[PDB]
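Report on the following structure.
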Amino acid sequence: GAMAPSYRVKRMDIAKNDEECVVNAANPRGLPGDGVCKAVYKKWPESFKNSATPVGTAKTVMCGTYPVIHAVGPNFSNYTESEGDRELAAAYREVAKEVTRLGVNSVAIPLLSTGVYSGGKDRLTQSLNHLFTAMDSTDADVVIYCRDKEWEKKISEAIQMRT
Ligand SMILES: [Cl-]
Ligand SMILES: [Cl-]
Ligand SMILES: [Cl-]
(Lines of atoms letter the chains of each structure in order from A and count residues from 1; the text may use other names and numbers.)
(Lines give C-alpha, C1' and ligand atoms only; values in the text may rest on other atoms or scores of the structure.)
(Ligands and ions follow the chains in the order given, each with its own letter.)
Protein backbone atom coordinates (compact mmCIF):
# COMPACT_ATOMS: atom_id res chain seq x y z
CA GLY A 1 0.00 0.00 0.00
CA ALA A 2 0.91 3.72 -0.17
CA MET A 3 2.13 5.09 3.25
CA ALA A 4 -0.58 7.83 3.25
CA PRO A 5 -3.04 6.76 0.51
CA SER A 6 -4.22 9.86 -1.49
CA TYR A 7 -6.25 11.11 -4.47
CA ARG A 8 -4.69 13.48 -7.07
CA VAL A 9 -5.85 14.74 -10.51
CA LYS A 10 -3.65 15.60 -13.52
CA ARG A 11 -4.68 17.13 -16.85
CA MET A 12 -2.54 15.11 -19.34
CA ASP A 13 -2.37 11.94 -21.51
CA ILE A 14 -2.81 8.86 -19.21
CA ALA A 15 -0.26 7.10 -21.58
CA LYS A 16 2.40 9.34 -19.83
CA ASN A 17 1.34 8.32 -16.24
CA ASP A 18 3.89 7.90 -13.39
CA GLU A 19 1.84 5.11 -11.64
CA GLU A 20 2.47 1.31 -11.21
CA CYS A 21 -0.56 0.39 -13.44
CA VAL A 22 -3.16 2.01 -15.67
CA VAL A 23 -6.93 1.59 -16.07
CA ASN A 24 -8.09 1.61 -19.71
CA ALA A 25 -11.58 3.03 -20.56
CA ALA A 26 -12.09 -0.10 -22.74
CA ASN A 27 -14.82 -1.29 -25.14
CA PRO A 28 -16.27 -4.79 -24.55
CA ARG A 29 -14.59 -6.28 -27.67
CA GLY A 30 -10.95 -5.40 -26.86
CA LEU A 31 -10.78 -3.10 -29.96
CA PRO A 32 -8.40 -0.07 -30.22
CA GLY A 33 -11.39 2.34 -30.00
CA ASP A 34 -11.05 6.16 -29.41
CA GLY A 35 -9.96 8.76 -26.81
CA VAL A 36 -8.23 7.12 -23.76
CA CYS A 37 -8.63 3.61 -25.34
CA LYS A 38 -6.71 4.71 -28.52
CA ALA A 39 -3.88 6.29 -26.41
CA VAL A 40 -3.62 3.03 -24.33
CA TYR A 41 -3.59 0.98 -27.58
CA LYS A 42 -0.64 3.05 -28.98
CA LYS A 43 1.36 2.81 -25.68
CA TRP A 44 0.59 -0.82 -24.59
CA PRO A 45 -0.73 -2.70 -27.72
CA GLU A 46 0.39 -6.12 -26.34
CA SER A 47 -2.15 -5.61 -23.47
CA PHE A 48 -5.04 -6.01 -25.97
CA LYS A 49 -4.40 -9.80 -26.31
CA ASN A 50 -7.71 -11.43 -25.16
CA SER A 51 -8.83 -8.16 -23.41
CA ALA A 52 -12.53 -8.49 -24.49
CA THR A 53 -14.78 -8.50 -21.35
CA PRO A 54 -18.46 -7.62 -20.67
CA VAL A 55 -19.88 -4.23 -19.58
CA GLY A 56 -19.51 -3.65 -15.80
CA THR A 57 -16.28 -5.79 -15.61
CA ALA A 58 -12.49 -5.30 -15.59
CA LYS A 59 -9.88 -7.67 -17.06
CA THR A 60 -6.11 -7.16 -16.46
CA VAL A 61 -3.59 -7.98 -19.24
CA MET A 62 0.19 -7.48 -18.65
CA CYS A 63 2.31 -5.42 -21.14
CA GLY A 64 5.69 -6.84 -20.06
CA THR A 65 5.33 -6.53 -16.23
CA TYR A 66 3.14 -3.34 -16.48
CA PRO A 67 -0.57 -4.14 -15.70
CA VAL A 68 -3.30 -2.67 -17.98
CA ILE A 69 -6.74 -3.03 -16.28
CA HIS A 70 -9.37 -2.94 -19.10
CA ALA A 71 -12.48 -1.53 -17.34
CA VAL A 72 -15.72 -1.52 -19.44
CA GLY A 73 -18.17 1.27 -18.55
CA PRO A 74 -21.64 1.36 -20.13
CA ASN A 75 -22.42 3.39 -23.29
CA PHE A 76 -25.33 5.57 -22.00
CA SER A 77 -26.62 5.70 -25.67
CA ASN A 78 -27.76 2.02 -25.18
CA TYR A 79 -28.41 1.73 -21.40
CA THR A 80 -31.29 3.33 -19.43
CA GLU A 81 -30.02 5.97 -16.90
CA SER A 82 -30.89 3.39 -14.18
CA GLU A 83 -29.15 0.31 -15.70
CA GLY A 84 -26.20 2.46 -16.92
CA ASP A 85 -25.70 3.82 -13.38
CA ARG A 86 -25.64 0.19 -12.05
CA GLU A 87 -23.03 -0.98 -14.65
CA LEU A 88 -20.84 2.15 -14.14
CA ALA A 89 -20.72 1.45 -10.34
CA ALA A 90 -19.96 -2.25 -11.10
CA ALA A 91 -17.00 -1.51 -13.49
CA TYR A 92 -15.31 0.63 -10.75
CA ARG A 93 -15.89 -2.13 -8.06
CA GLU A 94 -14.07 -4.62 -10.43
CA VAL A 95 -11.18 -2.07 -10.85
CA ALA A 96 -10.80 -1.92 -7.02
CA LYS A 97 -10.60 -5.80 -6.87
CA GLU A 98 -7.89 -5.86 -9.62
CA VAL A 99 -5.81 -3.01 -8.04
CA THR A 100 -5.97 -4.93 -4.69
CA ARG A 101 -5.08 -8.34 -6.32
CA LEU A 102 -2.07 -6.83 -8.22
CA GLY A 103 -0.65 -5.37 -4.92
CA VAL A 104 0.30 -2.06 -6.68
CA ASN A 105 1.04 1.07 -4.56
CA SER A 106 -0.42 3.43 -7.25
CA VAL A 107 -2.93 3.44 -10.21
CA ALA A 108 -3.70 5.92 -13.11
CA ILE A 109 -7.50 6.03 -13.74
CA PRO A 110 -9.73 7.96 -16.19
CA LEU A 111 -13.43 8.85 -15.51
CA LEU A 112 -15.33 5.91 -17.09
CA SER A 113 -18.35 6.67 -19.34
CA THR A 114 -17.63 10.49 -19.55
CA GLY A 115 -16.56 10.73 -23.25
CA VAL A 116 -18.09 8.95 -26.31
CA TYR A 117 -20.01 6.63 -23.85
CA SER A 118 -21.65 9.61 -21.97
CA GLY A 119 -24.86 9.65 -24.13
CA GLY A 120 -24.17 13.41 -24.70
CA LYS A 121 -24.42 14.30 -20.93
CA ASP A 122 -21.97 15.74 -18.31
CA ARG A 123 -21.27 12.73 -16.02
CA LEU A 124 -18.21 14.13 -14.10
CA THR A 125 -19.94 13.94 -10.65
CA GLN A 126 -21.72 10.59 -11.32
CA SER A 127 -18.50 8.84 -12.58
CA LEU A 128 -16.17 10.45 -9.95
CA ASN A 129 -18.59 9.44 -7.11
CA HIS A 130 -18.67 5.77 -8.32
CA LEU A 131 -14.78 5.91 -8.49
CA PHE A 132 -14.60 7.16 -4.82
CA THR A 133 -17.14 4.51 -3.60
CA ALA A 134 -15.02 1.69 -5.15
CA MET A 135 -11.50 3.00 -4.43
CA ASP A 136 -12.00 4.49 -0.88
CA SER A 137 -11.38 1.02 0.68
CA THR A 138 -8.07 0.50 -1.30
CA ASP A 139 -4.65 1.81 -0.04
CA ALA A 140 -3.26 2.56 -3.57
CA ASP A 141 -2.34 6.18 -4.45
CA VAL A 142 -5.03 7.05 -7.07
CA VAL A 143 -4.17 9.61 -9.81
CA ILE A 144 -7.23 10.60 -11.92
CA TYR A 145 -6.40 11.74 -15.52
CA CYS A 146 -8.55 14.27 -17.46
CA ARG A 147 -8.05 16.50 -20.55
CA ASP A 148 -10.52 19.43 -19.95
CA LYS A 149 -9.31 22.49 -17.91
CA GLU A 150 -12.75 23.03 -16.23
CA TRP A 151 -13.04 19.27 -15.35
CA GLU A 152 -9.54 19.44 -13.73
CA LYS A 153 -10.78 22.27 -11.39
CA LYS A 154 -14.04 20.41 -10.49
CA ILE A 155 -12.24 17.07 -9.84
CA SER A 156 -9.62 18.92 -7.73
CA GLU A 157 -12.39 20.68 -5.69
CA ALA A 158 -14.29 17.37 -5.14
CA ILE A 159 -11.05 15.73 -3.84
CA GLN A 160 -10.31 18.74 -1.51
CA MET A 161 -13.97 18.88 -0.23
CA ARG A 162 -13.69 15.42 1.49
CA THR A 163 -10.23 16.18 3.15
CL1 LIG B 1 -0.08 15.37 -22.44
CL1 LIG C 1 -16.15 7.09 -22.52
CL1 LIG D 1 -11.85 15.42 -19.46
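Counting begins at 1 with the first residue displayed.
Determination method: X-ray crystallography, 1.7 Å.
Positions of Cβ are set from backbone N, Cα and C atoms, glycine also.
Around the Cβ of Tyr117 (mutagenesis position), 23 further Cβ atoms fall within 10 Å across all displayed protein chains. Feature annotation from Swiss-Prot assigns ADP-D-ribose binding site to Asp13, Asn27, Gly35, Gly115, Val116, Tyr117.
Around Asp13 (mutagenesis position), the same-chain residues at least 6 positions away in sequence with a Cβ under 8 Å from its Cβ are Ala39, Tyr145. Listed in Swiss-Prot is the mutagenesis experiment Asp13 to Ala (Swiss-Prot position 1343), annotated as follows: Partial loss of ADP-ribose 1'' phosphate phosphatase activity.
Counting every protein chain shown, the number of other Cβ atoms lying within 10 Å of the Cβ of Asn27 (mutagenesis position) is 21. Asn27 to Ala (Swiss-Prot position 1357) appears in Swiss-Prot as a published mutagenesis result, with the remark: Partial loss of mono-ADP-ribosylhydrolase activity; complete loss of ADP-ribose 1'' phosphate phosphatase activity.
Quoted from Swiss-Prot, the note on the mutagenesis of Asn27 to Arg or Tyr (Swiss-Prot position 1357) is: Almost complete loss of mono-ADP-ribosylhydrolase activity.
Here the residue is the original one, while Swiss-Prot reports the published mutagenesis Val36 to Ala (Swiss-Prot position 1366) with the comment Partial loss of mono-ADP-ribosylhydrolase activity. Counted within 10 Å of its Cβ, the other Cβ atoms near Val36 (mutagenesis position) come to 25, all protein chains included.
For the mutagenesis of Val36 to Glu or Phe (Swiss-Prot position 1366), Swiss-Prot gives this note: Almost complete loss of mono-ADP-ribosylhydrolase activity. The structure shown keeps the original residue.
Following the DSSP three-state reduction, the secondary structure of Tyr117 (mutagenesis position) is coil. Here the residue is the original one, while Swiss-Prot reports the published mutagenesis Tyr117 to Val or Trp (Swiss-Prot position 1447) with the comment Almost complete loss of mono-ADP-ribosylhydrolase activity.
Record note (Swiss-Prot) on the mutagenesis of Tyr117 to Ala (Swiss-Prot position 1447): Partial loss of mono-ADP-ribosylhydrolase activity; complete loss of ADP-ribose 1'' phosphate phosphatase activity.
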Once near-sequence residues are set aside, which residues in the chain of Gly35 (ADP-D-ribose binding site), 6 or more away, have Cβ atoms under 8 Å from its Cβ?
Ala25, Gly115, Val116
In Å, how long is the longest CA to CA span across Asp13, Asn27, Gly35, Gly115, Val116, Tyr117, which the record gives as the ADP-D-ribose binders?
19
Taking just the CA atoms, what is the gap between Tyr117 (mutagenesis position) and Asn27 (mutagenesis position) in Å?
10
